[PDB]
Amino acid sequence: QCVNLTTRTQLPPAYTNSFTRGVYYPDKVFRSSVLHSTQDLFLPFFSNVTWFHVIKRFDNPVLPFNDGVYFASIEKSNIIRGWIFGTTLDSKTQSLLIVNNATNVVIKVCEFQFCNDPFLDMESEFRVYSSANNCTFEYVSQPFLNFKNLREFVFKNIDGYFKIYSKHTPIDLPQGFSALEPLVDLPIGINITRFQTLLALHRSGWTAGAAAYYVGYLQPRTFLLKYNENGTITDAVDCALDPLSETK
Amino acid sequence: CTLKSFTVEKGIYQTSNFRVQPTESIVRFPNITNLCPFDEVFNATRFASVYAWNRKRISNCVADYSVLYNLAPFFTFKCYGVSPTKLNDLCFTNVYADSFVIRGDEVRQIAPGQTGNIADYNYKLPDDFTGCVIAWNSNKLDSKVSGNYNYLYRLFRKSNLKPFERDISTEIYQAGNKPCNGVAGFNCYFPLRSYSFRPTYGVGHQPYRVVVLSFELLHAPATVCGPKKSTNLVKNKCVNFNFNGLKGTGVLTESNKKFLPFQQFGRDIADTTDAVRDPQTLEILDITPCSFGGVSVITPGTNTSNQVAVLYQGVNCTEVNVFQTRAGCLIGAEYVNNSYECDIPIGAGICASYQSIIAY
Amino acid sequence: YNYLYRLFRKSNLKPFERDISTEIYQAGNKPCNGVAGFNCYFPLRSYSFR
Ligand SMILES: *[C@@H]1O[C@H](CO)[C@@H](O[C@@H]2O[C@H](CO)[C@@H](O)[C@H](O)[C@H]2NC(C)=O)[C@H](O)[C@H]1NC(C)=O
Ligand SMILES: *[C@@H]1O[C@H](CO)[C@@H](O)[C@H](O)[C@H]1NC(C)=O
Ligand SMILES: *[C@@H]1O[C@H](CO)[C@@H](O)[C@H](O)[C@H]1NC(C)=O
Ligand SMILES: *[C@@H]1O[C@H](CO)[C@@H](O)[C@H](O)[C@H]1NC(C)=O
Ligand SMILES: *[C@@H]1O[C@H](CO)[C@@H](O)[C@H](O)[C@H]1NC(C)=O
Ligand SMILES: *[C@@H]1O[C@H](CO)[C@@H](O)[C@H](O)[C@H]1NC(C)=O
Ligand SMILES: *[C@@H]1O[C@H](CO)[C@@H](O)[C@H](O)[C@H]1NC(C)=O
Ligand SMILES: *[C@@H]1O[C@H](CO)[C@@H](O)[C@H](O)[C@H]1NC(C)=O
């Protein structure tokens, strides 16, 4: 089942500064009191990150995945529930679905016939896809989840492995440092080139709760990571940002 | 041996390296969990007929086959193209479980290159089939005194079956030239015939339940990989460790390092693996390298004497005429509280001389 | 069927080592005691050359 939403208000998407966000742990190796240089897919410091709002604003475009995605969510009341990944987003190819409904976190890899406007709607109405024919992988996991919450996620698709890095912070984007812990290592082995986030409506037509999300893209670069005595990343240097950091 | 000479001049020579030699091998892998649903395949109450043979795909789990061997009723375990012993070692991308019921003398037909009713009309294996076939008697589950008429097979078909093909069609087999038009009779036969199982039959006609495990490898990462051998963990001794493929030699001691829950291995300043997390037990263990030291030999000339003293550099004397120096432990020389000129330099103000070998 | 190969052995051979011992192999936890049965197979099986 699909429902067209015809009550949107036209507005261009915004842009803002990434500051020092988007950092994640490059590997599963503990390090204590050392500085380590890594050449990985990272988000540049002070980069131009796309800003979308949910307020009558209902921002659900479909964005190119590129080599990696940093997703930031300034969220309260848990409107944002999941993501959709794939190449063509239809039954022709195979797509990955990440959802967190009211009870449990579900990860599916199926050939979904996705709606043009997929969304969630007590919550008892689910209109995301019309069909799922060939399902090759299922994974059920723990619950991942004034504006009060900052949810940071990093998605990578390297060697057919889809890495989800996550961080939760009690809170435009705040200025500070927060390393993203690796959350899910997913063995999918499929091509991903385009993604779309899933929102939840509130029904009383419909009303959109106050939320904001940010989309940034990862590029291959070197970071100098600082590890404390407890193995927690506290600071990083982008070697290609400015000559001072290059010297560092 | 180190100096490549039979005469050694007076002095101190770094000759060898004290090492605690490895005694045992400790190899560990993660706990065998997320068990593949073989209980739903083998211990199901009700299988399917051989014409509509039931296929279940098996992926993203750990498959153990020692479950099957511990039940004495599973009489036939014949396997082609892979070792039955290496079933827990060699591992595959997908496992297809095909379940059906036949009679006793047709279990032979479940093989590559065989002919019969079941092979050509009901269930065909390819000539390059890599997998196992398992069969067992099921009189107590599939035979009825009035007769079990819920098990069917295909006796008539226009052409032979391709490998791993099914045919659930009930179209009337036309054996002649007159059109059947859906009505049976002469030269017009219903293709599905009943396996009327009864408990008083002979052994070649008693019902046998068959599960065919077919293993395939694709370009996908092979996510069906069975149990990996794990031995007990021994601590505080220099053993050969191997965790998740990562091998080495070291002393595994308790660690005060608080790992974050996502971290497995640990590195120091010099980028050497010095901390690890055991796969079976979520405890943190330090891998202290085996107690290496430089063995230096303090000797006078061989013309004078053959007595030697051994200096273990940077090794405490309790971990190896025993004297403790800041350079290390000196064994074979007796400390004298008198002070003389330096003859053989030891280090940290300590010198050795021959008068026995004395250190001062 | 005159050509036979050793399908089963406890350990790998050494270089230039020949094994002609026609002893039974224990493929499971249960000992075989020199008698064929479940997971007790003759080690030497013949090729079906056609
Ligand atoms: C919601 O709107 C979209 C876009 O207008 C609809 O998608 C199109 O539906 C027509 C129906 O005939 C198809 O011919 C087009 O090919 C569709 N476009 C795409 C890009 O797929 C969608 O069907 C609408 N939802 C419902 C329930 O009608
Ligand atoms: C971000 O991009 C938009 C258009 O893509 C541009 O107008 C804007 O100036 C950019 N901002 C920065 C800080 O580069
Ligand atoms: C992935 O898909 C894109 C288009 O959707 C295509 O251009 C690209 O070649 C694909 N990559 C692989 C490895 O299949
Ligand atoms: C959430 O999704 C799972 C998977 O589809 C489903 O089993 C569960 O019932 C859903 N929860 C609710 C409240 O609908
Ligand atoms: C995918 O689905 C279609 C229709 O549901 C089916 O015909 C096709 O065989 C499926 N592909 C595989 C590999 O099973
Ligand atoms: C490291 O951990 C200890 C004990 O858990 C704590 O006292 C200390 O403050 C931590 N260091 C930092 C920088 O948070
Ligand atoms: C079937 O039941 C037996 C009964 O003891 C049990 O031991 C076995 O593990 C079960 N599963 C399989 C796959 O045989
Ligand atoms: C793993 O095996 C050990 C061995 O006793 C057991 O104590 C432990 O509960 C198991 N599970 C985990 C998650 O460590």
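Quick note: numbers on chain C are straight from Swiss-Prot, i.e. 449-498, in order.
Using the three backbone atoms N, Cα and C, a Cβ is placed for every residue, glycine included.
Within the same chain, residues at least six positions away from C:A475 (mutagenesis position) with a Cβ under 8 Å of its Cβ are C:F456, C:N487, C:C488, C:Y489. Experimental mutagenesis is annotated in Swiss-Prot for C:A475 to V, with the remark: Increased resistance to neutralizing antibodies.
Applying an 8 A CB threshold to same-chain residues 6+ apart, the list for C:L452 (variant position) reads C:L492, C:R493, C:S494, C:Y495. Recorded in Swiss-Prot as a natural variant, C:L452 to Q carries the remark: In strain: Omicron/BA.2.12.1.
DSSP assigns C:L452 (variant position) to a strand. As a natural variant entry, C:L452 to R appears in Swiss-Prot alongside the note: In strain: Delta/B.1.617.2, Epsilon/B.1.427/B.1.429, Kappa/B.1.617.1, Lambda/C.37, 19B/501Y, Omicron/BA.4, Omicron/BA.5, Omicron/BQ.1.1; Contributes to cellular immunity evasion and increases infectivity.
Swiss-Prot lists C:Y453 to F among its natural variants, and the accompanying note reads: In strain: B.1.1.298.
Spatially close to C:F486 (variant position) yet at least six residues away along the chain are C:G476, C:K478, judged by Cβ distances under 8 angstroms. According to Swiss-Prot, the natural variant C:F486 to P carries the annotation: In strain: Omicron/XBB.1.5, Omicron/EG.5.1.
For the natural variant C:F486 to V, the note given by Swiss-Prot reads: In strain: Omicron/BA.4, Omicron/BA.5, Omicron/BQ.1.1. In three-state terms derived from DSSP, C:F486 (variant position) belongs to neither a helical nor a strand segment and is classed as coil.
What Swiss-Prot notes for the natural variant C:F490 to S is this: In strain: Lambda/C.37, Omicron/BQ.1.1, Omicron/XBB.1.5, Omicron/EG.5.1. Other C-beta atoms found within 10 angstroms of the C-beta of C:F490 (variant position) number 14, with every protein chain shown included.
Note: C:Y453 (variant position) has non-local neighbours C:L492, C:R493, C:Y495, i.e. same-chain residues 6+ apart with C-beta under 8 A of its own C-beta. Chain B comes within the C-beta cut-off of under 8 angstroms for the following of the recorded positions C:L452, C:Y453, C:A475, C:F486, C:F490: C:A475, C:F486.
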